[PDB]
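I have placed the structure first, in the form of structure tokens, so that the comments after it can refer back to it.
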Amino acid sequence: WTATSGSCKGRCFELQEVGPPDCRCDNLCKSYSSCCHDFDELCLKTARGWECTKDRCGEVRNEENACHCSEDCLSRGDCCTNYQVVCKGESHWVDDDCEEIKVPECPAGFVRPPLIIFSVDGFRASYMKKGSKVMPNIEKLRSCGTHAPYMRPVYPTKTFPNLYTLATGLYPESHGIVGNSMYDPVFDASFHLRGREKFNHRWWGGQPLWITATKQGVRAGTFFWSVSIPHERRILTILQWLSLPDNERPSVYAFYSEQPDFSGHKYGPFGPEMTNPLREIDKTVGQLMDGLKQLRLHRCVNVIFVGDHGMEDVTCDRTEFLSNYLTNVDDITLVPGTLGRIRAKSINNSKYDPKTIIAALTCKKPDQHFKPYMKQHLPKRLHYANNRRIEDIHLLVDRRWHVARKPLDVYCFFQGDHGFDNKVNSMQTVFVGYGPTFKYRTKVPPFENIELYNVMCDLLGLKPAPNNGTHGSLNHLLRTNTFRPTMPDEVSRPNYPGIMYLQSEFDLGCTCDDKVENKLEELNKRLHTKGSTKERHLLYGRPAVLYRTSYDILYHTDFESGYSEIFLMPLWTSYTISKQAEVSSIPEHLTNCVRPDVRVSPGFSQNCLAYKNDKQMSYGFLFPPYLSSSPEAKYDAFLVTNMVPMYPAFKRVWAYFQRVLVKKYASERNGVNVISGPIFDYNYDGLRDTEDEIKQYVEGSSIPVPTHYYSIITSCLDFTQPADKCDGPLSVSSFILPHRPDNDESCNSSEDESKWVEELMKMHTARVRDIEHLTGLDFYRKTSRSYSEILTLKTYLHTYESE
Ligand SMILES: *[C@@H]1O[C@H](CO)[C@@H](O[C@@H]2O[C@H](CO)[C@@H](O[C@@H]3O[C@H](CO[C@H]4O[C@H](CO)[C@@H](O)[C@H](O[C@H]5O[C@H](CO)[C@@H](O)[C@H](O)[C@@H]5O[C@H]5O[C@H](CO)[C@@H](O)[C@H](O)[C@@H]5O)[C@@H]4O)[C@@H](O)[C@H](O[C@H]4O[C@H](CO)[C@@H](O)[C@H](O)[C@@H]4O[C@H]4O[C@H](CO)[C@@H](O)[C@H](O)[C@@H]4O)[C@@H]3O)[C@H](O)[C@H]2NC(C)=O)[C@H](O)[C@H]1NC(C)=O
Ligand SMILES: CC(=O)Nc1ccc(C(=O)CCc2ccc(C(F)(F)F)cc2)cc1N
Ligand SMILES: [Ca+2]
Ligand SMILES: [Cl-]
Ligand code: NA
Ligand SMILES: [Zn+2]
């Protein structure tokens, strides 16, 4: 119940929420059906529209008007935004030349430059270029401020998951808004775009920017706007708040436009109908900037123009139906559309089986436009698994397509949609920052929206709540207020074992034909085991181990490794392959060769008998024997300390990567440095497992089975310089491949590896930072580069999309 008989007089768009049943006048009272009786009359005036005209100039103040053109409007803070242009001969902001804002130029009583976040729904990245002719205000923000060619949203590329990621710096799996529709089995409650349940605070995790601000004494405008409040009124409200007394005035504000998304769904992303929505959003930007100029704030405020996600061409006829795959379609609930989430229709049905659902959905039709995954098998870059609201069964839908349960669900009302994989070009969205704290006429590389919360905190002088951004990775966007992080302290120092064991101390069940027999070369081989080639193969320093563990550094001619005595295998293996390097075979006499490592105790080694006895599990090597520098050095590659457990199906992937692709990358990139290793993430939280979280071992042994294998592949950004003699910035690409016992993910896997392996690897592209989380390692500790530049490098994702 709401006693709507109270009044909004002098309360329009009040910032503090008054508690039920007293009636509300805040900018979300509509959504709660709780506005006071006179809210429309008082707070949503429209009389005479939104623009001053010549005849209105110097008018007698009529309180009924939507905005004012009387002499008193400036001191009242309620002029129409074009008042100074029409009535006082001023220019529109957009018509002014841009002039660098070197320092904030703020009115007296302003403690800090305010931040205004101008958010646009469905604003695809390419609209910035493609629509530039009809968006002069936005184009000026873009050209004169700091801009990225695009900003990567989070998956699923839907509205609420992205706006809330922008507000919190968190992945959806951590903030809890994992889709526009959700079921939470613990609450036994459903969240929907339309309705009231979504306003319940229990859905919304983390700490959004307005709460961060408020807790730290920085006042916030109320970010959410009811759909029925026109954009002109949203802008006027912001400008009015900006005229409050110092002690009452917010420092952070948000605007939201439901365009161009609204029209994009109807007309497609480049529908001819799309020009008008773009013109109209630009007009709204113009109104804000004119309004700031009137208030003398246009060289004081930091403005962020940011989108949630893009828009793709999608029509009803491009729908896959689960009824064409599953016998038992009525026993499942599907969350449909540009992604699929499947769970049992009834928890009482004990004939429900995820394994049979997955199999019935796997590579069943030749042109199949979705792929099923258990959520833990989704690309780790999506970070889309560690939440009870995410169903175990996920369908990744091809761009341009929908999935639905049955044809009757689809009945064409639409031409655009979004939600697809966040690396898809059509899903990319926009970022521009303009103001004293942003750089002038600066283009920055694409970056992820999870990074922005940190920066918004920087812009406001706030300490960010713990989040998934990498603070300092976006320092290059900023003129001042940079955050100068220090590298994390190494927690575990390595041991550097020498030769401590005789061959006969080992009883590993391994054999090698290596007893094939010199003071010239013997001193030189001793040098290699002591680290004399380490500077060639470990180019950016040893990775730091950021947790408590026991491990050894092992040096070799061709590779260096950090060998874990706890996990019985390397945490990392580092090696450099020059452009000139030659690939060779594993010699016939060495096919099954495994060699005890006389630096490492039998008790801390793997054994070959475990692999013999495990009929599902084989092994591979982290440093590839194919890339040995010489016949003699090749023996090092067969050390038991370079061995890792691999399913035969996975070995197909790994062997092709090592035998074919590493060389190809070294040819293309002018040498590469490779760091490879295992990852254990059995609880799919994106974080390194402890020893007691491992669910699978090589049968009979304490050898833990990796859930994934990573590689970080680094070279010189200036590829005229070889990877091992690089003077400047680095270039990186990485992957986190799932360690799976089948290649069911790759529908073309019965073909030669040249037709499917690299495609798999591309899907599983990763940031170095993703690998850091998954391993507790910190990379690039010793470069000639600034730490902020290295943080940016660590957040880079190589996407393989066209331009
Ligand atoms: C992205 O960045 C984020 C933010 O930094 C990272 O997330 C953090 O990761 C930490 C490790 O997973 C995690 O720390 C745990 O916190 C537990 C207390 O959590 C509450 O308090 C915080 C602080 O205010 C709050 O933010 C939390 O909010 C979560 O839960 C509510 C629902 O109640 C949601 O509204 C919200 O969205 C969020 O959910 C998300 O996280 C939870 C896990 O916390 C998931 O379950 C969800 O799926 C969702 O993703 C909470 O309200 C604390 O209890 C934990 O302590 C256990 O483990 C430590 C190990 O040090 C040990 O000392 C203790 O013994 C303890 O174990 C006991 O409980 C076990 C579980 O029941 C039990 O098995 C044991 O036997 C013990 O009894 C732990 O410290 C931190 O909460 C989150 N923070 C957030 C905001 O998500 C994230 O890792 C980053 N991602 C990547 C890829 O880097
Ligand atoms: C069905 C429905 O309610 N759709 C809506 C969805 C969103 C909104 C908003 O007003 C969002 C405001 C906002 C701006 C910026 C951010 C930031 F900073 F994080 F980027 C976060 C939030 C309003 C409506 N009406
Ligand atoms: Ca884990
Ligand atoms: Cl959804
Ligand atoms: Na296959
Ligand atoms: Zn939409």
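Here Swiss-Prot sets the residue numbers for chain A, with the shown residues being 51-461, 468-573, 576-591, 617-886 in order.
Per the header of the entry, the method used was X-ray crystallography, 1.7 Å.
Note that Cβ sites are derived from N, Cα and C of the backbone, with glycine treated the same way.
What Swiss-Prot records for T209, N230, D311, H474 is 1-hexadecanoyl-sn-glycero-3-phosphate binding site. Listed in sequence order, the residues of the same chain lying 6 or more apart from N230 (1-hexadecanoyl-sn-glycero-3-phosphate binding site) and placing their CB within less than 8 Å of its CB are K208, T209, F210, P211, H242, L243.
Just so you know, the Cβ of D311 (mutagenesis position) picks up 24 other Cβ atoms within 10 Å once every protein chain is counted. DSSP assigns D311 (mutagenesis position) to a helix. Annotation comment: Swiss-Prot describes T209, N230, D311, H474 as 1-tetradecanoyl-sn-glycerol 3-phosphate binding site.
Per Swiss-Prot, the feature domain 'SMB 1' maps to 54-97; the stated evidence is sequence analysis. Below 8 angstroms of C-beta separation, residues 112, 114-116, 246, 249, 269-272, 274-280, 283-284, 287, 290-291, 300 of the same chain, each at least six residues beyond the ends of the domain 'SMB 1' (54-97), sit close to that stretch.
Assigned with DSSP, the residues of the domain 'SMB 2' (98-142) fall into helix, strand and coil as follows: 13 helix, 3 strand, 29 coil. Per Swiss-Prot, the feature domain 'SMB 2' maps to 98-142.
Under mutagenesis, Swiss-Prot gives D171 to N with this note: Abolishes lysophospholipase D activity. DSSP assigns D171 (mutagenesis position) to a strand segment in the three-state reduction. For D171 (mutagenesis position), the count of additional Cβ atoms within 10 Å of its Cβ stands at 21 [all protein chains shown].
Record note (Swiss-Prot), mutagenesis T209 to A: Abolishes lysophospholipase D activity. The unchanged residue is displayed. Note on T209 (mutagenesis position): other Cβ atoms within 10 Å of its Cβ, all shown chains, come to 20.
Look at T209 (mutagenesis position): DSSP puts it in a helix. Experimental mutagenesis is annotated in Swiss-Prot for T209 to S, with the remark: 15% of wild-type lysophospholipase D activity.
Here Swiss-Prot describes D311 to N as a published mutagenesis experiment; the accompanying note says: Abolishes lysophospholipase D activity.
For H315 (mutagenesis position), other Cβ atoms within 10 Å of its Cβ number 18. Among the mutagenesis results in Swiss-Prot, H315 to Q has the note: 20% of wild-type lysophospholipase D activity. The residue drawn here is the original one.
Listed in Swiss-Prot as a mutagenesis experiment, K430 to A is described as follows: Impaired secretion. No effect on lysophospholipase activity. The Cβ of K430 (mutagenesis position) lies under 8 Å from the Cβ of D764, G769, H791, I819, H847, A849, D853, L857, each of these being in the same chain and 6 or more residues away along the sequence.
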Chain break of 6 residues - Cα distance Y461 to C468 (Å, rounded to integer): 8
Statement: Quick note, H315 (mutagenesis position) and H474 (1-hexadecanoyl-sn-glycero-3-phosphate binding site): C-alpha atoms separated, nearest Å, by 9
Query: Taking the residues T209, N230, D311, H474 listed for 1-hexadecanoyl-sn-glycero-3-phosphate, what is the greatest CA to CA distance in Å, to the nearest whole number?
result: 14
Query: For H474 (1-hexadecanoyl-sn-glycero-3-phosphate binding site) and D311 (mutagenesis position), what Cα-Cα distance in Å is obtained after rounding to a whole number?
result: 9
Length of the line joining the Cα atoms of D311 (mutagenesis position) and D171 (mutagenesis position), in Å: 5
Statement: Across 2 unbuilt residues, the C-alpha atoms of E573 and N576 lie a whole number of Å apart, namely 9
- line: Residue counts for the domain 'SMB 1' (54-97) under DSSP, helix then strand then coil, are 5 helix, 4 strand, 35 coil
Query: What kind of secondary structure is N230 (1-hexadecanoyl-sn-glycero-3-phosphate binding site) part of, going by DSSP in three states?
result: coil
